[PDB]
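Participant: Got a structure for you, written out below as structure tokens; questions coming shortly.
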Amino acid sequence: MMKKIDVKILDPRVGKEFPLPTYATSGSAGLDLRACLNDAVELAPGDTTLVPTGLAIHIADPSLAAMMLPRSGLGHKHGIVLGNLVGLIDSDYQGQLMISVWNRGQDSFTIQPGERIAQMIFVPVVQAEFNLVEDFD
Amino acid sequence: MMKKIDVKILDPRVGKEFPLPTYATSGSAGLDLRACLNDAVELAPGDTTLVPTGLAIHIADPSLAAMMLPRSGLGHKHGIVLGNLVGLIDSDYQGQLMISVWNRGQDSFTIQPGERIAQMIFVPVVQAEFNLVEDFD
Amino acid sequence: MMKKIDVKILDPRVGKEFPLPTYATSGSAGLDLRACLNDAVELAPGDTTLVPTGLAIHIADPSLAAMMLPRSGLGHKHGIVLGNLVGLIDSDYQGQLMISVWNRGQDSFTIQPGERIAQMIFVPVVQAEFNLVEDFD
Ligand SMILES: O=c1ccn([C@H]2C[C@H](O)[C@@H](COP(=O)(O)CP(=O)(O)O)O2)c(=O)[nH]1
Ligand SMILES: O=c1ccn([C@H]2C[C@H](O)[C@@H](COP(=O)(O)CP(=O)(O)O)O2)c(=O)[nH]1
Ligand SMILES: O=c1ccn([C@H]2C[C@H](O)[C@@H](COP(=O)(O)CP(=O)(O)O)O2)c(=O)[nH]1
């Protein structure tokens, strides 16, 4: 399925100097998120920093969620992943999307303004209601 | 979609001193899981410990699964994540839900009884059957 | 739901000495991926290595994706996880499936040929189109 999602641009560079997230191909599962920074940030081995995106989304449909994931190349080659490992975005969240960037490797890394630093997928979710039982089938 | 899921309470504190997992809002994607412990557990930097939840679920429908994820604040601010990174819960699993808690940071952390230590989402899954071919389209 | 997925065997050991991935039970969410290696690989604490699977898939339907995850036992007990944490497989990717294996613990680990080293789930995905607004509801 396809879905239109309302988005608010919070920093006027988003959609200009810092491109809006896009799907690379018709068959891509995820879109790439970019670092909305004024200057580069040096991240030493072991350290975590919070990177803004300059945007907010409103998924609004409670049957849908988004998940933020590391990029494959950054993660495998540079040890640049997420501090919370995976970021879960609720359908009712309307704040700025923030990225927890963590250096899990041994080499210092320069995070540049505008760099694709994470990816984000939209997946269907189910809200569970618990039915208390003494035994299962 | 919404789904009723059978759950068995294994420790009589679950639903009393240790609240049952709940969705914070109507639009939340995940519910928070709590540590079912008799006493606090100190987790040093680099170490992993297995934390019980005091409950079992039976999803039962093979078109559904659950995934356990770190909490955002614990992960980003405290370096408190999962040892297996993401925990996959099969539709036919009927054992106690166990949480692999890992300190990926530099500061020792006290895991308290009743603390929300992870989150869990229910997602649709597809069972694949492989069709062997010499070439793709 | 169930789905047939085209797969190409790239190494003639896959389906013979190295079994093809299978679901353990009718209710399993994921299938296990095996290391397609000529000889064992020793992975020291902190290090990452790229392990081939000897196969390619073509999901082809843009409403579906796959995610590669650590195994629970390897991750919790041995500190053997993924360097990119979670691996996202696009519906239009036709290359060999590669696994980023990372030792996040303190003990050296021997990766053997044919060993189940990761798992893979197929999940529905939604392609988002962004609708720019001044304010949300
Ligand atoms: O990586 C993330 C994760 C969550 N978020 C947003 C989206 C979520 O819906 C919202 C969750 O906030 P909570 O207060 O529920 C996180 P907690 O402090 O409980 O760990 O934060 C991000 O911007 N980046
Ligand atoms: O974090 C987790 C992950 C799995 N589990 C449960 C739910 C799964 O369906 C079940 C999987 O057990 P396996 O024996 O398949 C894990 P393996 O030893 O193969 O790595 O364990 C947890 O309680 N916590
Ligand atoms: O763990 C992984 C992740 C991706 N892949 C494949 C499947 C993806 O569709 C493809 C993505 O390649 P990209 O060039 O988009 C990754 P990037 O270099 O942008 O980080 O790589 C793997 O084989 N293993």
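Just so you know, the numbers here start at 1 and follow the chain as drawn.
If you're wondering, the header gives X-ray crystallography, 1.7 Å.
The backbone N, Cα and C atoms fix where each Cβ goes, and this holds for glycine too.
So Swiss-Prot lists these for the protein:
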{"type": "BINDING", "residues": "B:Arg71, B:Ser72, B:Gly73, B:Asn84, B:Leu88, B:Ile89, B:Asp90, B:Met98", "note": "substrate binding site"}
{"type": "MUTAGEN", "residues": "B:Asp90 to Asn", "note": "Reduces catalytic activity 40000-fold"}
Participant: Where does B:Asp90 (mutagenesis position) sit by DSSP, helix, strand or coil?
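Facilitator: DSSP assigns B:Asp90 (mutagenesis position) to coil.
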Participant: Looking only at B:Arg71, B:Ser72, B:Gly73, B:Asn84, B:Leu88, B:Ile89, B:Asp90, B:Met98, the residues listed as binding substrate, what is the longest Cα to Cα distance in Å?
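Facilitator: Per the listed residues, the maximum Cα distance equals 27 Å.
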Participant: Below 8 Å between Cβ atoms and chain A: which of B:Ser72, B:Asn84, B:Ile89, B:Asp90, B:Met98 make it? I'm asking about the recorded positions.
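Facilitator: Sorted by position along the sequence, the hits are B:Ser72.
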Participant: May I ask you to pick out the recorded positions among B:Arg71, B:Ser72, B:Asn84, B:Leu88, B:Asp90 with a CB closer than 8 angstroms to chain C's CB atoms, ordered by sequence, or 'none' if no residue qualifies?
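Facilitator: From B:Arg71, B:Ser72, B:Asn84, B:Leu88, B:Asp90, flagged as close to C: B:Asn84, B:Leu88, B:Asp90.
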Participant: I'd like the Cβ neighbour count for B:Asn84 (substrate binding site), meaning other Cβ atoms within 10 Å of its Cβ, all protein chains included.
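Facilitator: Its Cβ shell of radius 10 Å holds 24 other Cβ atoms.
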Participant: What is the separation, in Å, between the Cα atoms of B:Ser72 (substrate binding site) and B:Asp90 (mutagenesis position)?
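Facilitator: Roughly 24 Å, rounded to the nearest whole number.
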Participant: Measuring Cα to Cα, tell me the gap between B:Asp90 (mutagenesis position) and B:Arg71 (substrate binding site) in whole angstrom.
Facilitator: 21
Participant: Run through the Cβ atoms and count how many others sit within 10 Å of the one on B:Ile89 (substrate binding site).
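Facilitator: The answer is 17.
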Participant: According to DSSP, which kind of secondary structure is B:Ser72 (substrate binding site) found in, if we only use helix, strand and coil?
Facilitator: helix
Participant: What same-chain residues, at least 6 away in sequence, bring their CB to under 8 Å of the CB of B:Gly73 (substrate binding site)?
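Facilitator: Listed in sequence order: nothing, so none.
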Participant: Are there any residues in the same chain, six or more apart in sequence, whose C-beta is under 8 angstroms from the C-beta of B:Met98 (substrate binding site), and if so which?
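Facilitator: Spatial neighbours, sequence-distant, of B:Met98 (substrate binding site): B:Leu50, B:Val51, B:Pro52, B:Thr53.
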Participant: Including all protein chains shown, what's the count of other C-beta atoms within 10 A of the C-beta of B:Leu88 (substrate binding site)?
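Facilitator: Result for B:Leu88 (substrate binding site): 21 neighbouring Cβ atoms inside 10 Å.
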Participant: For each of B:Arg71, B:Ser72, B:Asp90, count the other CB atoms within 10 A of its CB; which of these recorded positions has the top count?
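Facilitator: When each Cβ's neighbours within 10 Å are tallied, B:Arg71 tops the list.
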Participant: Name the secondary structure element type, per DSSP in three states, that contains B:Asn84 (substrate binding site).
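Facilitator: For B:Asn84 (substrate binding site) - judged by DSSP and reduced to three states - the answer is coil.
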Participant: Of B:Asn84, B:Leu88, B:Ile89, B:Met98, which binding-site residues come close to ligand 1, meaning Cβ under 6 Å from one of its atoms?
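Facilitator: Not one meets the Cβ criterion.
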